[PDB]
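Accompanying notes for the structure given below.
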Amino acid sequence: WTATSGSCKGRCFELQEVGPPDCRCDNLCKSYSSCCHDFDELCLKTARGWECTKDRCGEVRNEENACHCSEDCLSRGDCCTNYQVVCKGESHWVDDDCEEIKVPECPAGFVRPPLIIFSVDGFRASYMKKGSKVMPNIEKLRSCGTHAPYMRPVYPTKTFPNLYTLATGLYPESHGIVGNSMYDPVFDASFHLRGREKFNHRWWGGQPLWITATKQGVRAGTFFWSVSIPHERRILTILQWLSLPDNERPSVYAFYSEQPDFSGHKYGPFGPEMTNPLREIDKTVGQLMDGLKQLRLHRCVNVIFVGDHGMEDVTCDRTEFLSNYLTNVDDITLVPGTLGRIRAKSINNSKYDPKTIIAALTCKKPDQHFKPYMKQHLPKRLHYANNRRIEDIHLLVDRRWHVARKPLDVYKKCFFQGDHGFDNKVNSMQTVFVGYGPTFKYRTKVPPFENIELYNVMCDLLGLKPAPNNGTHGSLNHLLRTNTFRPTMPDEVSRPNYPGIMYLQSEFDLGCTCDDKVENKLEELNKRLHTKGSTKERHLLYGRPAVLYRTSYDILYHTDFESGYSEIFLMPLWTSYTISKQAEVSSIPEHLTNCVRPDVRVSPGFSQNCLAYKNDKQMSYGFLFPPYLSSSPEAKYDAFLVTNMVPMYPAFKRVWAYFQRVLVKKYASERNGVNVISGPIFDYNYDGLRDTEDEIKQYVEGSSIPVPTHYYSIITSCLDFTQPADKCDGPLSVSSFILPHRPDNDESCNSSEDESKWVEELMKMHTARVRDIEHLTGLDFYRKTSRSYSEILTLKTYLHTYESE
Ligand SMILES: *[C@@H]1O[C@H](CO)[C@@H](O[C@@H]2O[C@H](CO)[C@@H](O[C@@H]3O[C@H](CO[C@H]4O[C@H](CO)[C@@H](O)[C@H](O[C@H]5O[C@H](CO)[C@@H](O)[C@H](O)[C@@H]5O[C@H]5O[C@H](CO)[C@@H](O)[C@H](O)[C@@H]5O)[C@@H]4O)[C@@H](O)[C@H](O[C@H]4O[C@H](CO)[C@@H](O)[C@H](O)[C@@H]4O[C@H]4O[C@H](CO)[C@@H](O)[C@H](O)[C@@H]4O)[C@@H]3O)[C@H](O)[C@H]2NC(C)=O)[C@H](O)[C@H]1NC(C)=O
Ligand SMILES: NS(=O)(=O)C1(F)CCN(C(=O)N2CC3=C(CN(C(=O)c4cc(OCC5CCOCC5)nc(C5CC5)c4)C3)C2)CC1
Ligand SMILES: [Ca+2]
Ligand SMILES: [Ca+2]
Ligand SMILES: [Cl-]
Ligand SMILES: [K+]
Ligand code: NA
Ligand SMILES: [Zn+2]
């Protein structure tokens, strides 16, 4: 109930929202049907349009007009945005040459440069180039300011998840807005685009920028605009708020455009009908910039132009129907479209089995345009699992397709030619970023980055301390002229032990054997030196990783590799080795096929054993440093140490063996050497964070050997590939992955073929940031380089995506 008989006289677009049953006059009142009777008349004036003409110049202030061309308008803060151009001979902001903004040039009483965030729905990255002829204002921002060639959204590449990620710095799993449609079983409530449940605060986790600002005494313009408030009126309201007195005037502002998303759904991303909406967005940008120029704020304000996601070509005929796979299609609820989420239609059905649903959707058709996953098997880079609102069964839908339950859902609801929501690595889903202003750099291109990073920068731009988030603070310091945040490396928590030879062979009863009983003072001092770390500068190029939690571990040196060996998990946390361009692949000799050797530096009680592998019929084992890459026949014995062994399902050893025997050498040839750090990951509760021992759900049978959920590798080399990896003077180049440790290869539909046809493609799917691996292992990499820490942070957030240009 709203007593709508109050008035908006003097309160038009008021900043503090008032409580029912008092009537509202803020930019959201329309959307709650709560505006006062006179809101349209007083607050949404339209008379005479939005531009001065010559004949309006000097006019008598007529308060009915949408904007004013009268003499008092500048001092009232309510001129049309083109007033000075038409009536005072000034030029449009876009026609002025760009001039570096070295310091904020602000009017007296401005405490900090204001921030204006101009967000554009569905603005695909390639629009910057392909639409450049029709967006002169946007192109000036882009070329004069700081820009990325594109910005990576979060998954799913839907609107609300990405707008709220931009607001919070959080993955959707952590902020709670996991799609445009949702069911929360604890609430027993649903969230939709249409309707009222989406306004309830309990959906929205974390701390968005407007609340961060408020709590720390920075005033925020209300970020959200009701759909019917036209764009021109949104701009004028921002400009009016910027004329408020110092103690009332906000420091941060937001404008949101429904375009070009709205048209892109109807016409596809490059439909001829798309030229106009791009023109209109640019015209709005021009109005804002002309308006800031009138207020002498155009070399004072920082302006961000940012998109939520891109747009892809998608039509109704590219729909896969679950009715062509499942017989039981009535006992499921599907959240449909560019992603799929499945749950039971009824929680009273004890006959519902996710296992059989998944199998019925797995590699059933040769061209199948979706792939089912249990949510915990999704590529860890998506960070799309740790929320009760995300259903256990997920479908990753191929770009250009939809998934639906039954054909009747498509025709009883072709309309659309564009959509989005796909895997956030897909080129068509990439979006834009431009930063223009005194605090951003001048004419600078930066590398692509993820939108999770921007909350920290927006906090930096306003002098705010960010709430805890998924950004890596410092990783975008290179966008900014000043206001940089100076991070420091986290402190190592556990220091390693450096064990020498402490145990005799006969003290071990591991059930292992090796054909190694084969025996010289020249090469005896030499192996001694290798076991004390003589080659360590070769194999450990960036310092040892730091262990950021409390644990017990040992550094083990070898001729060809170095490891940090966990006495708690009975395996390495990490294994580091360097493979030069020249290095040779050999095979495992026949006599050493089943060889596993006790490590005389590590007690029997902190060692794995071969008997457990024999008795475990499901579980086999592999090595972290590959025997294939040993530098000499004698060095190869080191690779068979029980301390280099890790548990591996036979299905996964196919993947791993191919990576180690073929791919590492190929990368070394292509990149002119590589340094590899490999190791295990344990994430049984799928939270993206290192498990403690008491979270492990699976051990090798009859033992305390925990089973990893994943294996990682980080593969580093010189960015200037004319320098070899082990003597690189400048910036580095990295690619990494987090491979799921699975007992079958059901994920890979071509897995009955030779590994050359499917393994590398699996690895590409599970590409990862070093930072993802840091969270999952509690390690901190690249501790000792010649590079600045900010550049390292940027490197640690890099994702190798394997898309073309
Ligand atoms: C991305 O960045 C984010 C933000 O930094 C990272 O997420 C943080 O990670 C922390 C570790 O998981 C986590 O810390 C825990 O928080 C508990 C208190 O949390 C409440 O308060 C905060 C602060 O205001 C608030 O933000 C939280 O909001 C969550 O929950 C509501 C829904 O109720 C949502 O609105 C919101 O979206 C958010 O949901 C998300 O997080 C929760 C977990 O909090 C998930 O379950 C959801 O799926 C969703 O993703 C909360 O309101 C605190 O109680 C925890 O302490 C327990 O564990 C410690 C271990 O040290 C132990 O010492 C304690 O005893 C305690 O255990 C007790 O509870 C157990 C569980 O019931 C029980 O089994 C025990 O026996 C004990 O009784 C802990 O400190 C922090 O909350 C989140 N923050 C956010 C915003 O999500 C995230 O990790 C990053 N991602 C990556 C990959 O790096
Ligand atoms: N077809 S589709 O794209 O699948 C579609 F169906 C999706 C729905 N839809 C709409 O019709 N809506 C959607 C929106 C409006 C007006 N809105 C805002 O006003 C707004 C804006 C903002 O900005 C947050 C800023 C944080 C700092 O960084 C910049 C972004 N946040 C938010 C919320 C996160 C807090 C909202 C969203 C109409 C039609 C299109
Ligand atoms: Ca959107
Ligand atoms: Ca975990
Ligand atoms: Cl969705
Ligand atoms: K076995
Ligand atoms: Na298969
Ligand atoms: Zn859309």
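Just so it is clear, chain A uses Swiss-Prot numbers, and the residues here are 51-463, 468-573, 576-591, 617-886, in order.
How was it done? The header gives X-ray crystallography, 2.0 Å.
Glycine is treated like the rest: Cβ placed from N, Cα and C.
Per Swiss-Prot, domain 'SMB 2' is recorded for 98-142. Among the mutagenesis experiments that Swiss-Prot reports, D171 to N is described with the note: Abolishes lysophospholipase D activity. What Swiss-Prot records for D171, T209, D358, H359 is Zn(2+) 1 binding site, and it gives experimental evidence as the kind of evidence. Record note (Swiss-Prot) on the mutagenesis of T209 to A: Abolishes lysophospholipase D activity. Here the residue is the original one, while Swiss-Prot reports the published mutagenesis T209 to S with the comment 15% of wild-type lysophospholipase D activity. If you look up Swiss-Prot, you'll see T209, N230, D311, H474 marked as 1-(9Z-octadecenoyl)-sn-glycero-3-phosphate binding site. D311 to N appears in Swiss-Prot as a mutagenesis experiment; the accompanying note says: Abolishes lysophospholipase D activity. According to Swiss-Prot, the mutagenesis experiment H315 to Q carries the following note: 20% of wild-type lysophospholipase D activity. Under its mutagenesis annotations, Swiss-Prot gives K430 to A the following note: Impaired secretion. No effect on lysophospholipase activity. Residues or ranges marked as Ca(2+) binding site by Swiss-Prot: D764, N766, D768, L770, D772.
All protein chains considered, the CB of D311 (mutagenesis position) has 23 other CB atoms within 10 Å. Chain break remark: 4 residues absent between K463 and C468, end-to-end distance 11 Å (Cα atoms, rounded to whole Å).
Taking the centroid of the Cβ atoms of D764, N766, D768, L770, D772 as the Ca(2+) site, the other same-chain residues with Cβ within 8 Å of it are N436, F763, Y765, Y767, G769, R771, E776, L857.
Each residue contributes its Cα atom, and for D764 (Ca(2+) binding site) and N230 (1-(9Z-octadecenoyl)-sn-glycero-3-phosphate binding site) these two points are 27 Å apart.
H315 (mutagenesis position) falls within a helical segment according to DSSP.
In this structure the alpha carbons, written CA, of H359 (Zn(2+) 1 binding site) and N230 (1-(9Z-octadecenoyl)-sn-glycero-3-phosphate binding site) are 13 Å apart. With helix defined as DSSP H, G or I and strand as E or B, the domain 'SMB 2' (98-142) counts 13 helix, 3 strand, 29 coil. Proximity to ligand 5 (Cβ under 6 Å from any of its atoms) holds for these recorded positions out of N230, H315, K430, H474, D764, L770: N230.
Calculated from their C-alpha atoms, the gap between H474 (1-(9Z-octadecenoyl)-sn-glycero-3-phosphate binding site) and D772 (Ca(2+) binding site) amounts to 34 Å.
Straight-line distance linking the Cα atoms of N766 (Ca(2+) binding site) and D358 (Zn(2+) 1 binding site), rounded to a whole number, equals 29 Å. Other than the site residues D171, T209, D358, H359, same-chain residues with C-beta atoms no more than 8 angstroms from the centre of those residues' C-beta atoms, the Zn(2+) 1 site, are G172, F173, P203, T207, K208, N212, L213, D311, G357, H474, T485. Working note on the recorded positions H315, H359, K430, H474: by count of other C-beta atoms within 10 Å of each C-beta, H359 ranks first. Taking the centre of the Cβ atoms of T209, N230, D311, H474 as the 1-(9Z-octadecenoyl)-sn-glycero-3-phosphate site, the nearby residues of that chain (Cβ within 8 Å, site residues left out) are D171, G172, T207, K208, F210, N212, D358, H359, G475.
When Cβ neighbours within 10 Å are tallied across all protein chains shown, the highest count among the recorded positions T209, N230, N766 belongs to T209.
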